[PDB]
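Written out below as structure tokens is the structure these notes cover.
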Amino acid sequence: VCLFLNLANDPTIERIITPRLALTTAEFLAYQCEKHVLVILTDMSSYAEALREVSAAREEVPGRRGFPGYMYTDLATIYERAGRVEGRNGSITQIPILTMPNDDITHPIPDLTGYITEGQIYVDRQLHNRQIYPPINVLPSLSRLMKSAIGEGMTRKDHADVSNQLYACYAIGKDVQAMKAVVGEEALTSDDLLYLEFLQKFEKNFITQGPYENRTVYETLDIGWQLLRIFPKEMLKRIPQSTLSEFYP
Amino acid sequence: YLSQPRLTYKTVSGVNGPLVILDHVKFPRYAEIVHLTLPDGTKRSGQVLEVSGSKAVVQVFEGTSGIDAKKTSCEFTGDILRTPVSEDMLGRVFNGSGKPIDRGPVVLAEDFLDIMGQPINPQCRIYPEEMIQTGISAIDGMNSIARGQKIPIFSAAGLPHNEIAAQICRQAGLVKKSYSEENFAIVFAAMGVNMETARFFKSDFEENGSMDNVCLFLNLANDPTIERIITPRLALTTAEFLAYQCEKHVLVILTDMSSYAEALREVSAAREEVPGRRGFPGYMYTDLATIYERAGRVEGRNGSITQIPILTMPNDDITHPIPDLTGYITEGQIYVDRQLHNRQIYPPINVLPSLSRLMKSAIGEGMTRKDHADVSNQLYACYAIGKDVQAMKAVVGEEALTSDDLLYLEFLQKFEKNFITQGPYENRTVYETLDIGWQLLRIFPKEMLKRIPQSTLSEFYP
Amino acid sequence: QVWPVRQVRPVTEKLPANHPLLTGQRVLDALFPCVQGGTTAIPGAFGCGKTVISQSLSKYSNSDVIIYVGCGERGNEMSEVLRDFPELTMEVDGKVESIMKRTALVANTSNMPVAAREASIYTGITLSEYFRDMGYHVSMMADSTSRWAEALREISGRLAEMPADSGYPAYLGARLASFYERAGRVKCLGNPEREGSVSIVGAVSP
Amino acid sequence: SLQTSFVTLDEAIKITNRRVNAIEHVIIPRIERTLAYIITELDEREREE
């Protein structure tokens, strides 16, 4: 572990150079030494604040919410140092951490971060109020590289289908919960009961997790199938017939 | 003092809007006053606004029409604006620039005071204790005003705030506990007002005989704007002198401060400053601080000042900068409700949203009467609940109503009919207001008055 | 000696918050305990018992030194604090000690020059740090961060800087972070080894 | 008499509860979200000016 530190007491303008230096070090170890380096950044929002301040000092063109007009380009420059290269076995992975000012998503920082990166992992305070140690709202948490790392050879053929089915079922669970909130318990139907049951068991088992556990992928898939078995065979419309004819029972 | 002769300039670099640029100026001072001679001989005056090098800048109050480049001339008094002051200005009406609009002469200068003034020593501040009778039932009973509490009166256009101000001027005075009213005066200053409703102030003040203890100022809407900037500071200086150099309590009233804000925007535009929020200057807050907080009690003295400005709401925008800032710098507030004005209630003062910060100490056993706080709390609760009961009867229908709620409705309607209504020419001492409040309270049994301790009920309710 | 106000007095080391902070109030002590050297925030709406908390901290508290600071309270309330708090007293091994030989004050009304209101906060922090270096547990209370914030906005609007959301400047977040982090428990510099702490209790008036 | 009053009263009260839930969980959040969006747009426009 090679560390770089900057407390909030340190000079403001230093933050613009702080991350590039660490990334250069990582790039050295990744390409001139073919190591697998993982990289973590704490607060991109602080970097954005330093940048808006510098730009405002110079009176440059403003865009959305008093930002520099060209903040997109710089965020691209920082974020684009990633991915492996031909002929060398090194690798660079980035898991930067950024803080929305509030629950809003249309704030420019998270928006442009979504534009550049190929996905995102969302964290919702609602789950934190319910004391679920991973407060991961799976719904807004789309990732784009589930294509080429999933299927036969890697994990199993049924992984993508079960994930899609779980998406659909969790979504209907949210919708029926909304309907419950307005109409009342007694106006619902059996399907609504099944969906509510699925929602409860899913949040109870799939998401809720230990701080120090270590779940294997296959265990996760087994949990998913257990959750799927709650619904009847016929309600599973996101799964091909060929897969449920083998894995449903 | 100025022992040197004055200067006379003939150089006029140019003219640009309401400003005048001069050159070859020897040691110009920032805020010194100047006079101007025209080709036809007409006289004018202005203030120095911007100075750099030998160049100088002068804004002209009377408006820059007809000024030439060779025939006009300038004069330098070499001193910032100073004003005369004296006790005898009572009974006199001015136009704000020091010129008496009344037929009387120029007042003599017992002393000269700097118009800007200087701030208070925070250590010397003293918490207000006494209070000022206002002659309005709502203001005295629902709320109260200590000798040093600064409260604004929010209103809107088309509401009779000028009339509340006039009544306050006619009725103002200290409560006789059983060292006279000679220790009480008022300084009424109206800014940027219509010709009508201004002569009204003059006539209403003159008929009743209030001239004995009022110094009045009028600034018309069509007057120069810099006069509008100057005037309230002038009046505050006069009140300051009369209240601190001479042992006297004073109650200053200011009307239509939004016009003062507009003139502040005017001068800001003149000096080429970038507007902040909603176009208002960014330094409005500091200015409004300077105008306010020139009142209270101080160590080693006995005089006091109490400040009551009037604000106009721009279409009920409670987040508009003007009312918001004035709220952040003042204690409590009073509202004027338009629905009451539609209901033809001469005082349209509302009850539920108003609040006085220092009421807890402005009254007490040492003041008019012990009961008052409990009475106010109980009737506040009663009025709120009665409004809620009217909202109930709006939907549920009277047939499903109880006797207690009927009494609450009676309390509401009689309160509106009698207590809040005052009349343009009716006077009520605080004791009468308390008595009427007890008359209202008497409708309920002694037990229904939860808020009041049993003691007060035992003495007074019978 | 002279010390710049915008700088930070160097320290030997920073330590975790270890020893608890107690107060006579049962609720704050048992249910939501504070720690020595910690950071706390309290609402400042009219009618709430902010006076209760301030006085209880001033009188019952482990802290050797206490610093109350102001940022503008509309004047009359400033008279109220300046009158009431010098009069207070506490039992010190049976003595009255009503002089308040453990407090100091900074007072700014609503018309002092803008930078005085803006910089009173840093003045208070500097005084607190100076007393902290004497190996003592000090506590600080700010009347209102909101007033410091609007003072900062005022000086910015003067400087005609580019206004951010809600018209406030870009300094705001960084300034507040730097302000609040300045506290914490600290091993001091000096041959006569020693340890002190410094705690902050700001207020907020939405 | 009591019986028929009971049943009709039950149905009416359920209707009113439906209306209260409808206004409470749907209408208000939509309007306030709209309001926040308007405020944001106006502030941005003033900034550009």
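Chain C is numbered as in Swiss-Prot; the shown residues are, in order, 207-412.
Using the three backbone atoms N, Cα and C, a Cβ is placed for every residue, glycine included.
Annotation source Swiss-Prot lists ATP binding site at C:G250, C:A251, C:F252, C:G253, C:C254, C:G255, C:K256, C:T257. DSSP assigns C:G255 (ATP binding site) to coil in the three-state reduction, placing it in neither a helix nor a strand.
Quoted from Swiss-Prot, the note attached to the mutagenesis of C:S384 to A states: Significant loss in AMPK-mediated phosphorylation. C:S384 (mutagenesis position) falls within a helical segment according to DSSP. Take the CB of C:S384 (mutagenesis position) and look out to 10 A: across all protein chains shown you find 19 other CB atoms.
Looking at Swiss-Prot, you'll find the mutagenesis C:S411 to A noted as follows: Reduces the interaction with CRYAB and MTOR. Contacts of C:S411 (mutagenesis position) defined by a Cβ separation under 8 A and a same-chain sequence distance of 6+ are given as C:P249, C:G250, C:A251, C:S350, C:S352, in order along the sequence.
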(message) Counting Cβ atoms within 10 Å of each candidate's own Cβ, which of the binding-site residues C:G250, C:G253, C:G255 comes out highest?
(response) C:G250
(message) Between C:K256 (ATP binding site) and C:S384 (mutagenesis position), how many Å separate their Cα atoms?
(response) 25
(request) Determine the Cβ neighbour count for C:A251 (ATP binding site): the number of other Cβ atoms within 10 Å of its Cβ. (result) 10
(request) Write out which of the listed binding-site residues, namely C:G250, C:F252, C:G253, C:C254, C:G255, C:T257, lie with a C-beta under 8 A from a C-beta of chain A, sequence order kept, or 'none'. (result) none
(request) Using the centroid of the Cβ atoms of C:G250, C:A251, C:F252, C:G253, C:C254, C:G255, C:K256, C:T257 as reference, list every other same-chain residue with Cβ within 8 Å of it (recorded ATP site), in sequence order. (result) C:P249
(request) Quick one: give me the count of other CB atoms within 10 A of the CB of C:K256 (ATP binding site). (result) 18
(request) Take the C-alpha atoms of C:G253 (ATP binding site) and C:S384 (mutagenesis position) and report the distance between them in angstrom, rounded. (result) 31
(request) May I ask for the distance between C:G255 (ATP binding site) and C:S384 (mutagenesis position), taken between their Cα atoms and rounded to an integer number of Å? (result) 29
